[PDB]
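Colleague: My questions will all concern the structure given below.
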There are 4 protein chains.
Amino acid sequence: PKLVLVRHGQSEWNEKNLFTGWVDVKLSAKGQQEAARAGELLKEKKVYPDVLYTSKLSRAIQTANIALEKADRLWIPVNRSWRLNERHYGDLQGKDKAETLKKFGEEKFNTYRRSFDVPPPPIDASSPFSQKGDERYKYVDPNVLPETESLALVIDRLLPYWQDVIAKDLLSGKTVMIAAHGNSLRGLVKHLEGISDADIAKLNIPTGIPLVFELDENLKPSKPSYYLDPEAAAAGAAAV
Amino acid sequence: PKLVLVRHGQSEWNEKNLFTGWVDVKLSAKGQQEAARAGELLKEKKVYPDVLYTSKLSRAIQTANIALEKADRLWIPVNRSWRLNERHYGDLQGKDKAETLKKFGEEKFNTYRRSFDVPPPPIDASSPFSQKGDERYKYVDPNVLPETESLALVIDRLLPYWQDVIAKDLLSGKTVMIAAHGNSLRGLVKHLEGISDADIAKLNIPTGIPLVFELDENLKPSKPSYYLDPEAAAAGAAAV
Amino acid sequence: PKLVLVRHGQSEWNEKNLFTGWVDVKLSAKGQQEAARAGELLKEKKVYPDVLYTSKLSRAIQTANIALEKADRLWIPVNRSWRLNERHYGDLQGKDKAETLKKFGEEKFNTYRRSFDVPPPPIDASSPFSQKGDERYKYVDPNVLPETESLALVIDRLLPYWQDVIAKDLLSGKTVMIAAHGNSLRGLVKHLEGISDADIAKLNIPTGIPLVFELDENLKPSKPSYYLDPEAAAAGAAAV
Amino acid sequence: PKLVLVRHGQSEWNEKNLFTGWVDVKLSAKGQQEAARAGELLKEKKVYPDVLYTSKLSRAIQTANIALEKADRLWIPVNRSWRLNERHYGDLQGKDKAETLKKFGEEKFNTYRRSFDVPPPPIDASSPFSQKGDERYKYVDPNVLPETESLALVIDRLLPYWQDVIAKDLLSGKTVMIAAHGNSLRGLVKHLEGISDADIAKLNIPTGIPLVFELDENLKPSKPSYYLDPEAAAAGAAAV
């Protein structure tokens, strides 16, 4: 089976230096161009997805819609799940990254941003940046929607969706495309590749360049994953 | 329940004067702006669909994607069906409308364009504009795909989808949005309003302006349908 | 692909000589044994369905449940639809077949029972045997539910389900089993085999014996259909 | 919302004293009678489920089919998931309970049978009682299918199904019926009622008597759960 992962490009809050998490902000103008590039790469390299999965956040959905327009595959069915959403940033949602760094110090800042298992403080329900009660989550058990998450917790809520729903299409022979976010894709890669809890902190997935996995019958990589544009495939950080 | 209908704006072949039918062309630049306007009207009139239905033709899917981005409702579930597709134009697909008019004369040309039950001539299998074997229809019974259609035949294949699938959402209390095509929407409007076979030749649905039906528990209009921009009505522009 | 059709065995009103149609009666004791036999034949002939389709009438659902228990395939997915329902018998539902014969004469009685296109008289709304407002049809467009049907009308409402939903499973390589009724299966067999309007009045499908179609990629029979117990064929018993 | 839980009655292996786990054995004759009683109780007490969820194990599916036949609600849609299956008994699958008790001692026997978090030893893939490769699990990620489970592990794989799928129907206003097994229902009850890790070991759910939960908008009990037949509702053990 073949799995294609696309991380959305810059959002309007990334350009203003604000932590986003589950706040539903749109792509910036550069983000829209990165999505177009992703779709041009699917077309140039002839990777034609049969089914699309997205999160419930607009920035990843806009990305997929632009990419699939460029790759001429807009007609494919689409499924969306909260379990592919970005990590919830707790009380850091809506805060300035430079102001947060000065407030907490580099140590705490880097623990919140990149520890495997230390989540940022929980957000308050009265906060304007809380998603409690948002309409797009009204049919999910209200007790499972997070008030903060670490990457470990993202993985725990992402896996069951991979196991029962995405895997069914891969095992049926479909090429699946996932349009999602930095932490939810980092979580999935950790799982497929078997990256340790300590090393995953160092993994970065460039924005806007599709990552392909060729998997065998047990859904394990049959060869190393590869980006559709290796040169551009970025290891030099954007912000991290 | 509430139903919102949106006809896509101008396609790239409408700009070039060619009959499109099931050929999968994209929106022109004007078409894209008409889609954004439909989205602005949804947002301005506070009409917020809970589920989207599109045909399998890119021009309607692009229209919904742009509209829902402007209405800020990109997260809603999306279902697609061939039964919402434009009428299949048979052997006229890919043909110049002026040349066709010169070749068949006014009388035959307006019959093919607007009779209720006389279809255009069947497309040939060789034709570069036939959709036989197209990947997006591979899971439908091959025997039901049309080689040509009249409005009457469009209605016969649309209604079973309306009866079991769209009706289920409407009867469950969802606001449903349909992004589709001139003849498939004319077909549906003929059914909801009880317009005679003689009279729907005169019905035209403007491009890019959402048409709202408020329906009762029997799925019959409880009040007249209305456009979200009544002033801008009339489809007599861009071809009468 | 492979399709397996099973007509339910005798209902409790068939035993009492009453026209059933959409009235939801249960299997008789004999009917239950006929369902177990169909299951034994599936298991003995190694025909193992991957998905089950039933109507919304208990007698066909009970039949599938007993059969699949005997074939050891109870875990497969199950889909139900009103479009697989028996023909609606109009004002004849709940009526004694002998008394009806005495009241309309042979000629009118055999037309109603077996013409292709003359339906029985419409049921009245008062009737204790009408299904109007029945909870199991509450999510279908109320306007499409029948007040009476002929075989021709059964075929018109069955085919769209066959074309989009059952065909999708067959074209995906699933073996599909349908547990349904004499007229809905006669309707489907007329379509697959190309039996004329004059000739399907003579087609009878025995109760409880699975009928197998081996179909090609166009969903046309690639070889003659066959029963799993050819010897026991003929539906001339329990009414000719 | 209203949730109804039914534990299946005796299987053919329970009567022979063998641990079952995921081995797919059928109900005994007493088990079939207990299922009929469950359905008679739904009818007598007027609890009419709108949707059914079952595991992928025949004993729970047969239970539901018999119960729904007695309550006259066979037409309701049906969904099945491996996540509602019984606890996998690891290497104890297929072993005699008395022979296992003498082999291990009461201490180890009771840890394996009722500890919250100590699973029995893993089963071998070559064992005849292993479910690795079984056809009904072929579309699930092969890496998540267990080789042994404790109740803690059952709960971890059951919860995501409850959170996204079952909860959606409860939140949509449907009365849901779950037909499942002792440990998967004990897991769900632990979660809804907030029973501690140490106390859940003592919880027993009688076979064949529906347990009803009346839940509020956050899916928490609005009043204590109750059995449809309190007297019979058994606390005196069957085997435990």
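Here Swiss-Prot sets the residue numbers for chain B, with the shown residues being 2-241 in order.
Yeah, the Cβs are placed from backbone N, Cα and C, and that goes for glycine too.
What Swiss-Prot records for this protein is below:
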| type | residues | note |
| --- | --- | --- |
| ACT_SITE | B:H9 | active site, tele-phosphohistidine intermediate |
| ACT_SITE | B:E87 | active site, proton donor/acceptor |
| BINDING | B:8-15, B:21-22, B:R60, B:87-90, B:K98, B:114-115, B:183-184 | substrate binding site |
| MUTAGEN | B:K169 to P | Causes dissociation of the homotetramer to dimers at low concentrations |
| MUTAGEN | B:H182 to A | Reduces kcat of the mutase reaction 10000-fold |
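Please go over these features one by one and say how buried each is and what sits next to it.
Modeller: Around the Cβ of B:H9 (active site, tele-phosphohistidine intermediate), 32 further Cβ atoms fall within 10 Å across all displayed protein chains.
In the three-state DSSP scheme, B:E87 (active site, proton donor/acceptor) is classed as coil. Taking the Cβ of B:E87 (active site, proton donor/acceptor) as reference, residues of its chain lying under 8 Å away and at least six apart in sequence are, in sequence order, B:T21, B:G22, B:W23, B:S56, B:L58, B:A181, B:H182, B:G183, B:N184, B:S185.
Mapped onto three states, the DSSP output places B:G183 (substrate binding site) in helix.
Classification of B:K169 (mutagenesis position) by DSSP places it within a helix.
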Colleague: From the Cα of B:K169 (mutagenesis position) across to the Cα of B:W14 (substrate binding site), what is the distance in angstrom?
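Modeller: On Cα coordinates alone, these residues lie 35 Å apart.
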Colleague: In terms of DSSP three-state secondary structure, what is the assignment for B:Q11 (substrate binding site)?
Modeller: coil
Colleague: Name the residue among the binding-site residues B:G22, B:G183 whose Cβ has the smallest number of other Cβ atoms within 10 Å.
Modeller: B:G183
Colleague: Hey, which of our recorded positions B:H9, B:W14, B:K169, B:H182 end up with a Cβ under 8 Å from chain C?
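Modeller: The answer, in sequence order, is B:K169.
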Colleague: B:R8, B:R88, B:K98, B:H182: which of these recorded positions has the sparsest Cβ neighbourhood within 10 Å?
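Modeller: Checked B:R8, B:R88, B:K98, B:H182; of these recorded positions, fewest Cβ neighbours within 10 Å: B:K98.
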Colleague: Tell me the coarse DSSP state (helix, strand, coil) of B:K98 (substrate binding site).
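Modeller: B:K98 (substrate binding site) sits in a helix per DSSP.
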Colleague: Compare the Cα of B:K169 (mutagenesis position) against each of the recorded positions B:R8, B:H9, B:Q11, B:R88 and report the nearest.
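Modeller: Closest by Cα: B:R8.
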